[PDB]
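> Dropping the structure in here first, questions after.
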2 protein chains.
Amino acid sequence: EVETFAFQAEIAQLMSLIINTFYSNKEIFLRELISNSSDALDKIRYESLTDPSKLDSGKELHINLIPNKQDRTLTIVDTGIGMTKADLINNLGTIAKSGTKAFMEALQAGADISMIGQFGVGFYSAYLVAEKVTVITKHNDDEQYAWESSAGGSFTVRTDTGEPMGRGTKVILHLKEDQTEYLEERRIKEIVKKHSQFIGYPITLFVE
Amino acid sequence: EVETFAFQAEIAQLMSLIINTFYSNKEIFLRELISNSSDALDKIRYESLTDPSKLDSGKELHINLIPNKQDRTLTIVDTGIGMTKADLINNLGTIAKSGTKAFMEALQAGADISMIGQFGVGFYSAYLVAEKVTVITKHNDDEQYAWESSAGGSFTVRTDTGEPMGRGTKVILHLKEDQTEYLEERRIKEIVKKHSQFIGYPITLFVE
Ligand SMILES: CCC(=O)c1ccc(O)cc1O
Ligand SMILES: CCC(=O)c1ccc(O)cc1O
């Protein structure tokens, strides 16, 4: 059923640093995740140029932001390329061992955490606001998996027996009890206007 | 021998706009190309995690900047993943039809040309300083090709019968007669310090 994995030592370190370093500009987490979704959307778009049957699983390419105040979650859904099980396990598709090394070396050279996505490890900036991230993903090659962590050096992967999604990745952020501002419609609008105003796919902010 | 292709109408338009729009901050072209090389280097690195024989063609991952004042060229060499012939033809691996659409829509909404790489069409910013770009590339799956354009709505692809390179892509910029500043060691250093100081692969500026 549930398989448990250890983060590579470097990714464990990165995460600890994101959770432990005092850093007020937490909002950048949404830019990082939107831009991840935008990159995955490019990949399914590039691939459908040569093989247009890859879109049999969803012809519409978009990003949705779903806050839910009861569950204290913000969900970023994209209909991008999705991850195989192998991708999930290899640090959600990233070059995370050397991306972290490069990042922790930019840090001790005049850079701040906001430059995280330049090293290809943006996803972990989710840990700025979330106490637990759950990642549901579906690639055309493979079945649907749920990936999950509350940091602490381990993550779980299970085949997700719940709701089919067709193709893409849903990042569910279970927010820290003091970061509920990121559930407010006004707050989300502002961040999307400020950090992601020129992203080439519809972004849709759901209402409650 | 030499096959000639037509740029897609949108890419033709983008290029014309890059060549024709008055825009003084031409230097951003080097940031765009370095960051393309860095992305390709990530791809061969991600792929060698699962299959370490993909590095049989070059174990070292780096970017080199080679000015040559006699030929009036600046060459950006990377040992990244390389392009197949198909990739070369599909707009050098980019989503260029819709990336341009997204870009030309950011333009008439408060954005300037420097935001070009956010739409995945950074490569064409080469036309800010070059009268002709020649692209030599080698992917592990395929042979070695030269791709070439002086804009005007057409590009050529030939199998490159010259010097083997092992794996990667070399972008040769044949500079406009008034943009030779980009051949100066001081000028290149400054741009690399200002726009690309935290890129996670060695960048080496060759000397003449
Ligand atoms: C591999 C690309 C992918 O599916 C993905 C990864 C991280 C993320 O925050 C969003 C995504 O869509
Ligand atoms: C497909 C990635 C690739 O080989 C490449 C493309 C454009 C570029 O300026 C440099 C590159 O290395």
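Swiss-Prot numbering applies to chain B: residues 16-223, in that order.
A Cβ is built for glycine as well, from the same backbone N, Cα and C atoms used for every other residue.
From Swiss-Prot, here are the annotated features:
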- B:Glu47 to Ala: Strong ATP-binding. Strong interaction with HSF1, HIF1A, ERBB2, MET, KEAP1 and RHOBTB2. No effect on interaction with TSC1 (MUTAGEN)
- B:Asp93 to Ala: Impaired ATP-binding. Strong interaction with HIF1A, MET, KEAP1 and RHOBTB2. Loss of interaction with HSF1 and ERBB2. Los of interaction with TSC1 (MUTAGEN)
- B:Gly97 to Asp: Abolishes ATPase activity (MUTAGEN)
> May I ask which of the mutagenesis positions B:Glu47, B:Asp93, B:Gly97 have a CB within less than 6 Å of any atom of ligand 1, listed in sequence order?
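Checked mutagenesis positions vs ligand 1; nothing flagged, none.
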> If you skip the near sequence neighbours and keep only those at least six away, which residues in the chain come within under 8 angstroms of B:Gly97 (mutagenesis position), Cβ to Cβ?
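In sequence order, the residues whose Cβ lies under 8 Å from that of B:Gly97 (mutagenesis position) (at least 6 apart) are B:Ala55, B:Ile59, B:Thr152, B:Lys153, B:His154, B:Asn155, B:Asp157, B:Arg182, B:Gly183, B:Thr184.
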> In sequence order, which same-chain residues at least six apart have a C-beta under 8 angstroms from B:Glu47 (mutagenesis position)?
B:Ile131, B:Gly132, B:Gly137, B:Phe138, B:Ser140, B:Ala141
> Three-state secondary structure of B:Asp93 (mutagenesis position) from DSSP?
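Note: B:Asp93 (mutagenesis position) is in a strand by DSSP.
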